[PDB]
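Here's the structure we're looking at; comments come further down.
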Amino acid sequence: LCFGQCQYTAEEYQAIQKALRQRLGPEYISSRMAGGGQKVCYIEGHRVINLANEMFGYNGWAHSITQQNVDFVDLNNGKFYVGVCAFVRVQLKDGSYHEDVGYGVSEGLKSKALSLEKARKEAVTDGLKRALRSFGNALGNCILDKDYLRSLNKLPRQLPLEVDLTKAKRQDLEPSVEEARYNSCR
Amino acid sequence: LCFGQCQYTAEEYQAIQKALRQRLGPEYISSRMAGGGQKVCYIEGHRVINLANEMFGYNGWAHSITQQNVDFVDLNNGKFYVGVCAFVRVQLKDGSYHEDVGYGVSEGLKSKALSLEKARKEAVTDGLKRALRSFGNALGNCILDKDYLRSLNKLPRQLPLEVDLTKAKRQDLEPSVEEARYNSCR
Amino acid sequence: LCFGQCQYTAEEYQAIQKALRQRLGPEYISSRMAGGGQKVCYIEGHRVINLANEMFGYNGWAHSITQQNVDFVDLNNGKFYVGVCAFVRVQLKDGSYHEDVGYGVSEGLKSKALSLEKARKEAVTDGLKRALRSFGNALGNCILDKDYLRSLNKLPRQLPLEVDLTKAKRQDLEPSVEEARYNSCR
Amino acid sequence: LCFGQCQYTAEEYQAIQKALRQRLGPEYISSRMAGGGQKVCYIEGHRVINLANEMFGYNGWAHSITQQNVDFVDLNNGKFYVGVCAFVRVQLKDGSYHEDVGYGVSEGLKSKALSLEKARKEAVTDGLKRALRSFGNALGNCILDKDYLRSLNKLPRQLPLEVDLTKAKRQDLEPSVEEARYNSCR
Amino acid sequence: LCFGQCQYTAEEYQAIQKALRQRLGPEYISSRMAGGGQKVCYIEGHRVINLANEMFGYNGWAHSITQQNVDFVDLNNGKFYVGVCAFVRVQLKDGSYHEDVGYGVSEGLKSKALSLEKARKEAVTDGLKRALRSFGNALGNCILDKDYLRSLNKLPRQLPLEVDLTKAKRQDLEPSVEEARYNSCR
Amino acid sequence: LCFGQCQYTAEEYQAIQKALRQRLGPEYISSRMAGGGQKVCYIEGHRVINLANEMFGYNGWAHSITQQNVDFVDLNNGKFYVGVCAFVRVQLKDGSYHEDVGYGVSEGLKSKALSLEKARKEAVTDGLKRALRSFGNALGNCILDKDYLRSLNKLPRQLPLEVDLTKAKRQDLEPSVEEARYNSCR
Amino acid sequence: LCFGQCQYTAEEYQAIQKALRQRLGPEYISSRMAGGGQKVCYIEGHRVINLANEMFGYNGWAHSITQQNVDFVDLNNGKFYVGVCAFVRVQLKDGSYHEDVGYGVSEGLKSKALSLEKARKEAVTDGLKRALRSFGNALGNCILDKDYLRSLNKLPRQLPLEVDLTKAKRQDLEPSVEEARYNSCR
Amino acid sequence: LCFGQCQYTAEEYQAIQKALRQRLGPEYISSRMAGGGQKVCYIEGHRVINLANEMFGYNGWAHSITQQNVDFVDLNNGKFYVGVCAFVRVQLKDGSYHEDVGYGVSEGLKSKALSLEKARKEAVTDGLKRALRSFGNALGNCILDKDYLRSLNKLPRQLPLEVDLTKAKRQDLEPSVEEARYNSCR
Amino acid sequence: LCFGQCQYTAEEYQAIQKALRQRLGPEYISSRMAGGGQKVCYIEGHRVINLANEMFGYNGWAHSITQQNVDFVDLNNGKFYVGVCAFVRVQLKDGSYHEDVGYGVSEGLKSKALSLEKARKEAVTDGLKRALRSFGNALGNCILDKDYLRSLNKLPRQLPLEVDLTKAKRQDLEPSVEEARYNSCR
Amino acid sequence: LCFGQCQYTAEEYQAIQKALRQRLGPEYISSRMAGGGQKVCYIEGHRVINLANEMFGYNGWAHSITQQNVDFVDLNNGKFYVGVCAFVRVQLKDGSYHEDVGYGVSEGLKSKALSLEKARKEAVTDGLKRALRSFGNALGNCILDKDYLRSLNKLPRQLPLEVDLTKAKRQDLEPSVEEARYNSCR
Amino acid sequence: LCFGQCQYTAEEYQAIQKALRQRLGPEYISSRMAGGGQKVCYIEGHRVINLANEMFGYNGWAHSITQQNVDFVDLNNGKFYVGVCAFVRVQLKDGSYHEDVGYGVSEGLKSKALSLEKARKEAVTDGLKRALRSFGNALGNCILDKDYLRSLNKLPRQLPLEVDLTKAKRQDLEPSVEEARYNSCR
């Protein structure tokens, strides 16, 4: 009854089906400037990872890199141009799964190492994000829907939120977790 | 009783068989201009993803990339011409499946990276969409039926639909979900 | 008791054996002009897909591409000549199966990308259609029977039959399916 | 108890052993002119497929292409000469099987694509037909028996038979089948 | 209890052990002229196939091509010289088996295609026949026994029997089989 | 309890152990002239096959070609010199087995095809014979024993026995077997 | 019930889901100067290792290197420039898992060996750290969240921590451990 | 309870353990002249085979050629020099086993084919003999023991025992074998 | 219930979780001079090995070399420069595991053999040590923590303590062991 | 309960443990002259084989050649220099095992074939001996112990013992053996 | 319950854990002169083998060569320089295991064969010793501990004790071993 062999209970299946339908608020979306001097919306990897963890549980989803391929490493002046693709397969405790390609780009740096590093890492993250979109709007599928983007723009400018470090983990030991783990062995 | 080993109950099977027969409304179909100065109808990936999730459940269908091949990367001026194909296999919790090819194209950009990226991604999405058509009209099989297209044109315009974020997910935490999941490990 | 492991019940077996014998009416057959200035009859992919879904159930048949091979890509003027083959294996929930080759051709376009895309996609569809013919007339085995073709010509033409979009699907939500699904978790 | 794991019941076994012994009437045999200006008898693929379906049931036999190899593609004027072989393995629900080679030829066309297409497709159908012969006369084993051919000639003009499409399938929906199917999940 | 897993009952085993010992009559043997202007006796493939089907049942034996290799394709004038070998494995429902080589030859034709076609097909049939010999005289093992050949010559000639086509099959349907089948899904 | 999984009963084991010890009479041995102008004794393949079938039952032994390799094809005048080896594995219903090499030679023919054919076939038969020798004298192990050969020579010649084609098979149909097989389905 | 086959009890699952949400205090975060003269925050591998051990138990998580590839080793003066990537898969006792790429860089050393050593080691640790981030904020996912970084800066520098070696392990022997062990082979 | 899965009964184990200890008499040993003009003793393959069959039963030992490699084929005048090695693995019904190398040599013949044939066959037989030696003196292990050879020489010359072909096999049939084996199906 | 399939008992798990947290005393730490004229602390392999044996039991942990690769062997004067890496995977009886890279270096020796030997052996040990660190401070995870190193320096330099060889194993025989082992077969 | 799956009984285990400790007497050790004009002690393969058979039973130990590699074949005058290595794995009925390398050398012969043959065969035997040494002194582990060699020299002349061929093997047949066998079939 | 599947009983486990902690006396350690004119201590392979056999039982540990690679064979004068590495994996009846590299060196000999032989054999033994060290001091882990070495030197010489060959084995047969072996099959 380990990962890949669970079957969702009607209650968890139903809760998730509904939750996945939600589109995400402005607090999730960020943007950058495309070469064409045009806005590009996207969700940052860390937000997607937390959405996934909260949607399926830290132990309810997984991902692996089926393959990563460096498309090219070009030196055209004193600078490097690098294109990398990754194929990421994400899976639920269910055994259900989705796979997609992510692409990573680095153009202009003078460091070969730094260029490769950027491109390889972004390809994986980009792939993880695209694979996860398959589960629904709440995991990013709304993101490329022009009507969603449009109605997002008609929303209030929004101030970045302050993070409250008051209750941040401040040491390794996890008392409650240790308690549970010791009772589990029984 | 995990993914790939379910067997549809008579009730779910019957409901789905019927639902799949439906053709989709104008709110799903979009179009672009082909090189021959001719309209081409298609369904955006995100719509197909949601159609699938609602038809089979977020844990009812899955897809993998059996293979992706870059056919060519030509530089014919200062611009790149790229053709990529992807073979996508989609499967139901049932074990039933359909596989098809998708193609991705990028012609005219000056960025090799941006060209490869566009082509690889679209090939995958295109392949996922074609594989899914095999299940029925509701998943896209009507889309290339000239009589369906014809009768779609005999409809009033279609204006951009408005998305309402009044109840957009703004926090990660899904209480209902956590409850259902908490009640499942016992 | 998943896909590939079912055994047909005598009742379903018998109904299908019979239904498969039927030849198809004019409403399925379409035609194009061969190079030799000669009529060529065929069934469009989407019709075959629906025939299959109705004959076996959306979860009663499946298909995969065992292999797709690009035979050649020739540039003989400013135009491309492309030949592609696909091997498609279709299978029933039974485990029974048939495999065939399909071919895809593109001659004359100036776009390499567009040529490759056309040829790869048609090879697959063509192969799917040929593999499916093996199950019987109702799935297209009649199509190449000259006596059938002959007696088809001796029938009244058949103007494009309009499509009834009043009952079209316009939202992703499928309430009946959603209910039956909940009752299946049980 | 799926395909490949059935065992024939004494009754079905016996009926088939007998039925397979029959030689086929003139209505099955067709002929063409060999290069040596000599008659060559053969059965059209579509007839063989129907013989097979009726003999074993749509779910009683299967076939796959173990391999297809293009022997050569020669351009000797402005025309193409192509030879292709296919190895086809046909199997019964029994697990019993037979495998043979089929060959496909195209000589004289100016289209490479059309030539490859013709040769690859015929190789498969030819292989399928030869593999099937192994089961008995009723599936084509008589066809190359000179004494059978001889006594076939000593018969009238097997004058073109008519194909009656009164009862031709005009829709996708199969009511008797749907009923049978929906009850199979009980 | 499918193919490859049956065990012969004492009764069937014994009947077959005996039947296999028989040498075959003149009605099976045919001959051709070897290059050395010398008679060569052999059994035609179709006879061997029927011997096998009657000896073991249409579902009691099977064969596969473990491999086919084209040894050479020589053009020495305007004619082709082709040598092809095939390894054929035949098996009983028992699991018992025998494998042998078959060879195919085509010397003198001007068609490469026709030469390859002839050699490949004959290699397979030749291999199937040699493999089958291993089971006994009744399946051809006598054929190369000079004392058998000698005493065959000391026999009156025979007029190739006329095939009684009165009862020839002229229809696909086999109501006999179709019922034996129906009462097996039960 | 299929081939490869039987265990010999004490009775059969004992009978065979004893029978295998027998040396074979003059009626089995034949000879040819070695290049050194010296007699070479050997058993003809068809005799060995029958010895095997009678010793173990048609379903009691089997053999496969683990590998066949063409050592060389030399043209040294207008003639061909060919050496071929085959590795043959023979097995009993027991699971017990023996494997050996067989060699095939063809020197002097002007036909490449005929040379290859001869060498390939003889390598296999030769290998099958050498493998079978391992089971005992009755299967050929005596054949290379100089003391056995010597005492074979000290015998009066013996005229070719005649093949009693009285009761030779003149039909396929074998009611005997067919009748038992019909009761071996219950 | 070994590693990879456990299933989290509801109590441990819940405790860990909660614990993983925590962001980490200043005591975890360290920083270095990027080439762009800009601060880069990160967590040291040894802290991440302890975080993981305390969160899941020393036997609750694992990691393997699916692959490590040296991208390049360039000598551009008397100095080496090295880029290495590692794919690290971490897994819980659950069977759940996440995989990511890590990169290792060495620029400027004159020792090839020292350069390779630094890059291969950092690539692995970097990858382990990135893979672990997928489980939640508590394992590092907060680290790249600009709002978290921002609110981390609005805190007083912290003086260096003194470690207390008072109770440091001074012998290899672990008595309490040896007991427990010994009472388990029962 | 087939080959490879038997376990020796205490009685058979004991009998064989003892029997294997015996050194073999002069009637087994033969010799030839080494190049160094020195005697070389050896046992002929056929004797070893019979020793094995009598020691373990025809179904008590087996052997296979794990690999055969032709080391070289040199033509140094008009003659051929060939060296071949074979790896032979022999096994008991027990599952126990021993494997060794055998070498085959042919120096001086003018026939390439005859040279290869001699070397390949001897390598196998030589290997089989060396592998069998591992079981004990009775199977050849004494053969290279100088003290055994020495005391063998101190024996009377010996006339090669006469081969009594009285009861020699003249029939394929084996009524007691066919008897037992007919009852084993019961 | 062999290695890789145990499950820690709550008692052993708990003891180890705790023991692993300890940092190690000065008696474990040693140092060398880095090229930059800077101190480098490390733990000697043998200490690590004993820490592991005592922490998990001689039969509680294991390690294997997944791969070892020689990066380069350079001769730049009369001296050799060698870089080698090893990937070591350590596992607990649990099935839990951790893998890391180790590196081995040899710069300056004149012996190629001695250089390779040093580099290959250190790579393995280095890897084994790094993999083991993943389990906790007690196994080395503290070692690279600057605050730990710092507070280690503030200790009274430690005097290289003596080894008491009095009770040193002087023979191979192991009494209590041989007894305990003898009984385990009961 | 076949080879590789037995478990030693306490009694057999204990007897063997003790027996293995014995060093072997002068009757086992032989010697040759090393190139350095120095004595080299060793045990002859046939003695080792018998030691093994008596220690574990003819069915208690096994060995296979995991690999044999020819290091070189040099011709430096008119003579050949050959080095060959073999990896031999020996196993007990237990499943326990040891593997080692053996080396084979042939320097000076003028025959390539004879050189290869000597080196290949010795490598195997040498490997078998080294592998077996791992089990204990009784199987050869003492042989390289200088203190054992030294105290062996202080023992008198080892006049070759006499092999009393009295009750040697004269026939193939083995009655007692054959009797247990007919009784083990029960 | 064969090798690799035993579980140590608490009693054997405990005895071994304790025995493994012992450092070894002077009677185990030997030394040689390193090129740097410096003493190098080590244990001879045969001592290690016996230590192992006595610690775990002849059937309690095993080892295999996962791989052996020859790094180089250099000829720099008339002498050979050879470096060889071996990867040895040792395992307990437990399933627990440890793997390490061993290196073999040969510098200066004029015989290529003798050089390769020395390096390959030492690499294996060296690897076996290093692998074994992982189990504890008693198997060699102390050997490289400078404080142990130091306190070993502070001892008295020790005359290489005399080996007492009184009860040295002179026969093969082992009566008790053999008695137990006859009683086990029961």
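Quick note: numbers on chain A are straight from Swiss-Prot, i.e. 24-209, in order.
Including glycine, each Cβ sits where the backbone N, Cα and C put it.
Under the three-state DSSP scheme, A:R55 (mutagenesis position) falls in the strand class. Listed in Swiss-Prot is the mutagenesis experiment A:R55 to A, annotated as follows: Abolishes ssDNA-binding.
Listed in sequence order, A:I52, A:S53, A:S54, A:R55, A:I166 are the same-chain residues at least 6 apart in sequence whose CB falls under 8 Å from the CB of A:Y65 (mutagenesis position). A:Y65 to A appears in Swiss-Prot as a published mutagenesis result, with the remark: Moderately defective in both ss and dsDNA-binding.
If you take the C-beta of A:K152 (mutagenesis position) and look for same-chain residues 6 or more apart in sequence within under 8 angstroms, you find A:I66, A:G68, A:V71, A:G125, A:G163. Quoted from Swiss-Prot, the note on the mutagenesis of A:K152 to A is: Abolishes ssDNA-binding.
Record note (Swiss-Prot), mutagenesis A:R153 to A: Moderately defective in both ss and dsDNA-binding. The unchanged residue is displayed. Secondary structure from DSSP puts A:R153 (mutagenesis position) in a helix.
Taking Cβ-Cβ distances under 8 Å and a sequence separation of 6 or more, the neighbours of A:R156 (mutagenesis position) in its chain are A:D123, A:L162, A:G163, A:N164, A:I166. According to Swiss-Prot, the mutagenesis experiment A:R156 to A carries the annotation: Moderately defective in both ss and dsDNA-binding.
Counting neighbouring Cβ atoms within 10 Å of each of the mutagenesis positions (A:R55, A:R153), the lowest count belongs to A:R55. Secondary structure at A:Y65 (mutagenesis position), taken from DSSP and collapsed to helix, strand or coil, is strand.
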